[PDB]
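So the structure is just underneath, and the comments pick up after that.
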Amino acid sequence: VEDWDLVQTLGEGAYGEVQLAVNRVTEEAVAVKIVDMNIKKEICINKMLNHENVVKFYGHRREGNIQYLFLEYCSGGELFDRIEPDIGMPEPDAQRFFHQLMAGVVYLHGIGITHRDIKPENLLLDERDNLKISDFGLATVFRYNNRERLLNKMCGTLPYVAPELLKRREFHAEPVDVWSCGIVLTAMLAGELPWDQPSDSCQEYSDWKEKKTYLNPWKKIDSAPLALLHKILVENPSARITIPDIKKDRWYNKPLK
Ligand SMILES: CN(C)CC(C)(C)COc1ccc2[nH]c(-c3cc(NC(=O)c4cnn(Cc5ccccc5)c4)c[nH]c3=O)cc2c1
């Protein structure tokens, strides 16, 4: 029962690959992340995580240069692949995935962890299309012994990143994750990213601050989810909506399909 057949390749990453592995006896699947050993922290963070919208960590094995992490298998693949270019997806599915993303993110924040790289490539779908947050490689602790520390390393992926992280030496962790979730929502409902980065050097970002919502991607989005996006994609992180308030939003609580 301790033996696993590496069946299929799942994902190349920078540092590794991810293999479907199946158990010889039980036929259980796992995803196996394989790296030429950042990683100490990733394992350490994963060890603290236990939630239905976070990819389960099963364990690790040293093997000299090669680090193995054994991770929950999500047969649905990446949310990224459910987003049709230029269209997105049906609004009820976007809503359900967003509900689950917030559940995952609430959980992480409640234990003082920030993911710092939320995007569709990192949101996995299990067999019943349940969304799971993956890839704790950029994640870090922002609250410890009930004291918040401010972040100052710039980490993430530029189209998903909050504007305060390009402009401020220090910033709060939670609003940043909130922002990226908003860019994820936008992608789900429009099938495109609104900007390369949230700077006034990008015209699409200037246009959004000038409320030009008759332009794309905003014109493809119904008025109710767009009103939520108006509260999330707010340049000042202190005025940006918080998760407890997202859970009170009208579209968030709209019955759909
Ligand atoms: C492109 N596609 C049309 C090709 C096709 C093969 C159809 C992809 O379809 C699937 C289907 C199911 C999948 N499941 C997984 C998976 C991925 C992870 N990954 C992670 O948890 C993690 C942790 N860190 N990273 C990024 C990384 C990876 C390697 C090295 C460094 C960083 C990823 C954990 N569990 C999974 O189950 C990927 C995956 C892909």
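Residues displayed in chain A correspond, in order, to Swiss-Prot positions 6-42, 51-270.
Cβ coordinates come from backbone N, Cα and C, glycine included.
As written in Swiss-Prot, here are the features:
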- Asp130: active site, proton acceptor (ACT_SITE)
- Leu15, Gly16, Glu17, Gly18, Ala19, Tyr20, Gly21, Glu22, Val23, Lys38: ATP binding site (BINDING)
- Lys38 to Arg: Abolishes kinase activity (MUTAGEN)
- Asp130 to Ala: Abolishes kinase activity (MUTAGEN)
- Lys132 to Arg: Strong reduction of chromatin-associated CHK1 ubiquitination (MUTAGEN)
Can you grab the distance from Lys132 (mutagenesis position) over to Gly21 (ATP binding site)? Cα atoms, rounded to a whole Å.
19
Near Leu15 (ATP binding site), how many other Cβ atoms are within 10 Å of its Cβ?
19
Can you give me the CA-CA distance across the unmodelled stretch from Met42 to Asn51? There are 8 residues absent, and I want it in whole angstrom.
10
Taking only the binding-site residues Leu15, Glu17, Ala19, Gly21, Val23, which one has a CA atom nearest to the CA atom of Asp130 (mutagenesis position)?
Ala19
Does DSSP put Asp130 (mutagenesis position) in a helix, in a strand, or in coil?
coil
Starting from the Cβ centroid of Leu15, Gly16, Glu17, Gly18, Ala19, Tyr20, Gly21, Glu22, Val23, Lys38, the recorded ATP site, name every other residue in that chain with its Cβ within 8 Å, sequence order please.
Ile39, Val40
Hey, what's the Cβ neighbour count for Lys132 (mutagenesis position) at 10 Å?
22
Enumerate same-chain residues with a sequence separation of six or more from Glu17 (ATP binding site) and a Cβ-Cβ distance below 8 A; give 'none' if the list is empty.
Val23
Go through the recorded positions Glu17, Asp130, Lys132 and pull out the ones with a Cβ less than 6 angstroms from some atom of ligand 1.
none
Between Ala19, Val23, which of the binding-site residues has its C-beta surrounded by the fewest other C-beta atoms within 10 Å?
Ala19
Return only the integer: C-alpha distance in Å from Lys38 (mutagenesis position) to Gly21 (ATP binding site).
7
